[PDB]
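Let me begin by presenting the structure, written as structure tokens, before commenting on it.
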Amino acid sequence: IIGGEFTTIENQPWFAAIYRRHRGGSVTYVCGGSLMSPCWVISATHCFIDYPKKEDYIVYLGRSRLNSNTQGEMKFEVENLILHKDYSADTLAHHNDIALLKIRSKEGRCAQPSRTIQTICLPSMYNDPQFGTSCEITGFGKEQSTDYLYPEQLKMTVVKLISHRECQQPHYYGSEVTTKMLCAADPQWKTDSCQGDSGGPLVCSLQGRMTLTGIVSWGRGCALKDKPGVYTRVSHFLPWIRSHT
Ligand SMILES: N=C(N)c1ccc2cc(C(=O)Nc3ccccc3)ccc2c1
């Protein structure tokens, strides 16, 4: 997250932190995700398609820092990794960029809700927020595109939704962005999501309800002028999410 503010897991309790174990035993951060139900985390298929072995992933809920054990956190393995069968990647755009991770503790349990671990609600069909709505993102991604290290402390920022018509303008993304994707960005281009934030939530308050409106997917650069962050539109995928859970 470029710009924005430092925060802690009690203010984003649906956020999941997903790491990968390498041969040799080092572990490194991969992507964010969101808790949708005690045993199901939803993220982005591009985060996993090149390393599709479910046994390699570690998922934490309740965790506020990259490298330390936050009180109250919970650690998990992945019982079932489900990637979308029509996922694909062009030069910029990613398609059907959505995945499901069924989670279990070493005793075989799903997440236990608490003050620092909670679900986020899914959207309803054909009801997303209007353009111009402010929504939040969260993640452990890069603070600047030239950094190679990720921030030790969890970050968040707020961005505004952009219409399909504006996002398809030729200096934005043209016909590369489709009606299954949603654009969002800062009007002054000073804060944004970035590499390391993929898979994480775009949460919008709609009609009084905090809602998982999008999943961090792709973008040209980070915080660049006329280059919005682009997000999977979760409401289109409601029949796929129910059928696979
Ligand atoms: N400008 C953004 N909001 C944005 C969003 C997601 C991003 C993801 C990657 C990324 O590296 N994606 C990726 C990694 C591995 C395989 C495929 C894509 C890079 C820049 C981003 C910018």
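By the numbers in Swiss-Prot, the shown part of chain A spans 179-423.
Each Cβ is built from the backbone N, Cα and C atoms, and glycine gets one as well.
Non-local neighbourhood of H224 (active site, charge relay system): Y265, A267, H272, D275, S376, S395, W396, each in the same chain, at least six residues away, with C-beta under 8 Å from its C-beta. According to its DSSP assignment, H224 (active site, charge relay system) is helical. Marked as active site, charge relay system by Swiss-Prot: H224 (among others).
Every protein chain shown contributes to the tally, and the Cβ of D275 (active site, charge relay system) ends up with 27 other Cβ atoms within 10 Å. Marked as active site, charge relay system by Swiss-Prot: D275 (among others).
DSSP assigns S376 (active site, charge relay system) to coil in the three-state reduction, placing it in neither a helix nor a strand. Per Swiss-Prot, active site, charge relay system is recorded for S376 (among others).
The local packing around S323 (mutagenesis position), expressed as other Cβ atoms within 10 Å of its Cβ over all shown chains, amounts to 13. While the structure shown retains the original residue, Swiss-Prot records the mutagenesis experiment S323 to E with this note: Abolishes phosphorylation, proadhesive function and ability to induce chemotactic response; when associated with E-158.
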- For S323 (mutagenesis position), what is the secondary structure by DSSP, using just helix, strand and coil? coil
- Query: ligand 1: which of the recorded positions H224, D275, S323, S376 have a Cβ closer than 6 angstroms to it?
  - Reply: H224, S376
